[PDB]
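Below you will find the structure I want to go over with you.
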Amino acid sequence: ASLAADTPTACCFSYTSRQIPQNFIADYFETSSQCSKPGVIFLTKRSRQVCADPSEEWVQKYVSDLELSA
Amino acid sequence: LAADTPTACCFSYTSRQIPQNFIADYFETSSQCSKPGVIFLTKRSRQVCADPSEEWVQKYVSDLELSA
Amino acid sequence: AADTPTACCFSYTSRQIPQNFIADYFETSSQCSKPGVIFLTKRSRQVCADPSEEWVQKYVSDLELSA
Amino acid sequence: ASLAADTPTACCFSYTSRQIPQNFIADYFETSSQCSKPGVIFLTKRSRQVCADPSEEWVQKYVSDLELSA
Amino acid sequence: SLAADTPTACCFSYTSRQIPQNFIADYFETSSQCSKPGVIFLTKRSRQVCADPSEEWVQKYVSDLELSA
């Protein structure tokens, strides 16, 4: 019936300023296209969720590395 | 052998072309769905809905099928 | 295959499969409530298709006459 | 000595509901008299086996056409 | 999920002395919206201390917490 679902969605409004040490990263998630701003959510090994700017190269590198090492 | 099982449906497509080297597999969505759809499965097991009428989508599906 | 379950189709694909994806075909049992042809893709997908459609009949013929 | 052999025999319990395209047929076989139902097994060019009812007209014709074209 | 439009912890000065590592229970990176960068260390008695992210012992502590989780 409706166009969108009634479950809350994770969106990024502010990103981390500095590059996270890559050996801390456990996984990644892409934020919904519904969000006003584009965003990658990094999941650390200590299970923290950190918002990252997908326009930054280290963010793109990390995502690529996670995909190509799965 | 699953039965009375939920069906994957796409209600929106990605507007961006996914990096092809991320793709691990693909699935056509059921004709019972309102919209046509191809679900790409990344190697990190992410799932992205894509428009089957798009050329790059058709190309990715072709490459996956013909390289099996 | 003694008392094994039989594959039946309850919904067909709405889009014609590109023929160069087709690896094999399988007819469904006449015991099924609906007619059906199961196409096997080269990536080993099993897809239900409507036997009343010409392209389905054509694909099966081509698989047959090339065997 | 036994009355029957201890090798399994092909029996038709359910037939096909629709007539096979004749140009798919490669061969035919009559099912054993030991079977509960009479049956003709059509060997398809892609090595498929299809149970057909020998009472139906198209089945009888196919068999005849096969034998008379050998 | 969790509450929103909530205040954010920010550091405006760092501890001049290294914290004994066996006191450390957890660490927290301060928001990029804060005027200064910072790592908040949480002791086992829930004391909160701001530390300079550029200092070596701070980075070691953060690493040991992440890599052992």
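Residue numbering for chain E follows Swiss-Prot; the residues present correspond to positions 24-92, in that order.
How was it done? The header gives X-ray crystallography, 2.5 Å.
Just so you know, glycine gets a Cβ as well, placed from its N, Cα and C.
Pulled from Swiss-Prot, these are the listed features:
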type: MUTAGEN; residues: E:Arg40 to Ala; note: Slightly reduces heparin binding
type: MUTAGEN; residues: E:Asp49 to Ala; note: Reduces self-association; in BB-10010: Improved pharmaceutical properties
type: MUTAGEN; residues: E:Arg68 to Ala; note: Strongly reduces heparin binding
type: MUTAGEN; residues: E:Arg70 to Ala; note: Reduces heparin binding
type: MUTAGEN; residues: E:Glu89 to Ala; note: Reduces self-association
Specify the secondary structure state of E:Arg40 (mutagenesis position) as given by DSSP, simplified to three classes.
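Where E:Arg40 (mutagenesis position) sits, the three-state DSSP reduction gives coil.
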From the mutagenesis positions E:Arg40, E:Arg68, E:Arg70, keep only those with a C-beta under 8 angstroms from any C-beta in chain B, and list them in sequence order.
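Listed mutagenesis positions meeting the cut-off: none at all.
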Among the mutagenesis positions listed here (E:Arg40, E:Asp49, E:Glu89), which has the Cα closest to the Cα of E:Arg70 (mutagenesis position)?
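Among E:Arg40, E:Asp49, E:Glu89, E:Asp49.
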By CA-CA distance, flag whichever of E:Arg40, E:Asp49, E:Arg68 among the mutagenesis positions is nearest to E:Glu89 (mutagenesis position).
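Sorting the mutagenesis positions by distance from E:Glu89 (mutagenesis position), the top entry is E:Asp49.
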Provide, as an integer number of angstrom, the distance between the C-alpha atoms of E:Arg40 (mutagenesis position) and E:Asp49 (mutagenesis position).
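Their Cα atoms are separated by 18 Å.
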C-alpha of E:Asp49 (mutagenesis position) to C-alpha of E:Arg68 (mutagenesis position): distance in Å?
11
Could you check what DSSP calls E:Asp49 (mutagenesis position) once collapsed to helix, strand or coil?
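Note: E:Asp49 (mutagenesis position) is in a strand by DSSP.
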I'd like to know which of these mutagenesis positions, E:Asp49, E:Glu89, is least surrounded, judged by other CB atoms within 10 A.
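Selected from the mutagenesis positions E:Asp49, E:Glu89 on minimum Cβ neighbours within 10 Å: E:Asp49.
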List those mutagenesis positions among E:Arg40, E:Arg68, E:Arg70 whose Cβ lies under 8 Å from any Cβ of chain A, in sequence order, or write 'none' if there are none.
none
Helix, strand or coil at E:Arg68 (mutagenesis position), per DSSP?
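It is coil.
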Counting every protein chain present, what is the number of Cβ atoms, excluding its own, within 10 Å of the Cβ of E:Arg68 (mutagenesis position)?
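For E:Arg68 (mutagenesis position), the count of other Cβ atoms within 10 Å is 7.
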If you count CB neighbours within 10 Å, which one among the mutagenesis positions E:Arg40, E:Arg70 has the smallest count?
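Minimum Cβ neighbour count within 10 Å, taken over the mutagenesis positions E:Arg40, E:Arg70, occurs at E:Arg40.
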Which state, by DSSP, holds E:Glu89 (mutagenesis position): helix, strand or coil?
helix
